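Let me begin by presenting the structure, written as structure tokens, before commenting on it.
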Number of protein chains: 2
Amino acid sequence: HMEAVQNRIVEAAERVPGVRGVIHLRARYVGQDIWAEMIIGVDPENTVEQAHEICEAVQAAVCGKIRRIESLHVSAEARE
Amino acid sequence: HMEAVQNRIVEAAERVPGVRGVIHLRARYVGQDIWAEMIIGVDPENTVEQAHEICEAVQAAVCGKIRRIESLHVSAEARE
């Protein structure tokens, strides 16, 4: 039942400035730990550097809030 | 291991305007559900009515964020 933990990931990520939705989220248990990969939407007119900053902020916010996550890979794609 | 869920309760409650710490928190599992009681600190010069409003806001915020909670009793005491 991954719904609860994935809902928490999505909520945490959406609250980070510059996130235009969670496009993709894959999470899996590795023992009691979560390993996850996610794609966030960002403003197509943000720079590549800004998108990298948003990704890093999402990684921090999500790992900060969901303590069981032991790996979180975040990438960005243009949305709207 | 109640630490993770109790940390989440405390954090959620502290982010509600007017909460001056969590004085007490007791949480227990009733099957897969959490039942909890908590005491929040509030400004001694808030009115009784305001303290009741803060308690209700904490109940909403905490239940909103921690979906496994199926009962949450919140009371208030003067702090500082």
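Every residue number used here counts from 1 along the chain in the order it is shown.
Note: Cβ is positioned from N, Cα and C throughout, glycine not excepted.
Among the sequence features in Swiss-Prot, the mutagenesis site B:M38 to L (Swiss-Prot position 250) is noted as follows: CTD behaves like wild-type. Per Swiss-Prot, mutagenesis B:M38 to P (Swiss-Prot position 250) is noted as: Severely impaired magnetic response, cells make very few, small magnetite particles, less MamB and MamM protein accumulate. CTD no longer dimerizes, CTD has cannot fold properly and is unstable. What Swiss-Prot says about the mutagenesis result for B:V48 to P (Swiss-Prot position 260) is this: CTD dimerizes, binds fewer cations. Loss of magnetic response, still stabilizes MamB. Under mutagenesis, Swiss-Prot gives B:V48 to G (Swiss-Prot position 260) with this note: Nearly wild-type magnetic response. Swiss-Prot documents B:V48 to W (Swiss-Prot position 260) as a published mutagenesis change and attaches the note Significantly reduced magnetic response, many fewer, much smaller magnetite crystals formed, still stabilizes MamB, CTD dimerizes, binds fewer cations. Here Swiss-Prot notes a mutagenesis experiment, B:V48 to R (Swiss-Prot position 260), with the remark: Loss of magnetic response, still stabilizes MamB, CTD dimerizes, binds cations, dimer interface is tighter and twisted. Summarising the annotation, Swiss-Prot assigns Fe cation 2 binding site to B:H52. Quoted from Swiss-Prot, the note attached to the mutagenesis of B:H73 to A (Swiss-Prot position 285) states: Wild-type magnetic response, no change in magnetite crystal size, number or shape. Here the residue is the original one, but Swiss-Prot notes a mutagenesis experiment at this spot, B:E77 to A (Swiss-Prot position 289): Nearly wild-type magnetic response, fewer magnetite crystals of normal size and shape. Annotation source Swiss-Prot lists Fe cation 3 binding site at B:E77.
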Identify, in sequence order, the residues in the chain of B:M38 (mutagenesis position) that are 6 or more apart from it along the sequence and have a CB within less than 8 Å of its CB; answer 'none' if there are none.
-> B:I9, B:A13, B:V22, B:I23, B:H24, B:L25, B:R26, B:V58, B:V62, B:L72, B:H73, B:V74, B:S75
Recorded positions compared (B:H52, B:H73) - the one with the fewest other Cβ atoms within 10 Å = B:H73
Same-chain residues at least 6 positions away from B:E77 (mutagenesis position) with a Cβ under 8 Å from its Cβ, in sequence order, are B:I23, B:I39, B:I40, B:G41, B:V42
